[PDB]
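K.L.:
I have a structure here, written as structure tokens, and I will follow up with some questions on it.
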Amino acid sequence: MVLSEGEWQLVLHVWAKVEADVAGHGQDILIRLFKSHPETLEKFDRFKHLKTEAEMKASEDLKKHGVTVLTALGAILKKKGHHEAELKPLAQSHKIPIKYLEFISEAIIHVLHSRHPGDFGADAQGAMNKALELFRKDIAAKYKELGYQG
């Protein structure tokens, strides 16, 4: 998987907008994820009490974790694929199956298009899709290395 430097610039430009409201984006993303895939809620001790969108919006656990997710992902995306030093320990900490990373990728794309439609057209969406795909493949490689079949 390869992005052009132009595509990386699209990803970083929209990421700059994410960074103006990390917590709000994080909430929107996790809420979208949990509404699309409610079956995942039960897997997280810190989230399994959340049943409804109202409970999700009011949750400090969800807000704080949204910030964690986007901070980790932001640092990775800014490496423009040269993210081994960031990705190795992150893979370490995980479990989170690969399909959950797919779910969250989909929620990221949806939210960024919803919040920043001018700066997140077809080209930027494609670039972000590739960037998140590269991330998932590389983390999958780190998983399989330690035998977590992800």
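Using the numbering of Swiss-Prot, the residues shown for chain A are 1-94, 99-154, in order.
Positions of Cβ are set from backbone N, Cα and C atoms, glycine also.
Grabbed the feature section from Swiss-Prot, which reads as follows:
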- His65: nitrite binding site (BINDING)
- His65: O2 binding site (BINDING)
- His94: heme b binding site (BINDING)
- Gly122 to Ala: In metmyoglobin (VARIANT)
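Looking at the shown structure, what environment does each listed feature sit in?
P.N.:
Cβ contacts within 10 Å of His65 (nitrite binding site), excluding its own Cβ and spanning all protein chains shown: 17.
DSSP assigns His94 (heme b binding site) to coil in the three-state reduction, outside any helix or strand. Sequence-distant neighbours of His94 (heme b binding site) (same chain, 6+ residues apart, CB-CB distance under 8 A): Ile100, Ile143, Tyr147, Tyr152.
Its Cβ taken as reference, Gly122 (variant position) is surrounded by 6 other Cβ atoms within 10 Å in the chains shown. Look at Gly122 (variant position): DSSP puts it in a helix.
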K.L.:
Determine the straight-line distance, in Å, between the Cα atoms of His94 and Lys99, where 4 intervening residues lack coordinates; round to a whole number.
P.N.:
5
K.L.:
Using the alpha carbons only, what distance in Å do you get between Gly122 (variant position) and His65 (nitrite binding site) once rounded?
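P.N.:
For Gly122 (variant position) versus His65 (nitrite binding site), the Cα atoms are 28 Å apart.
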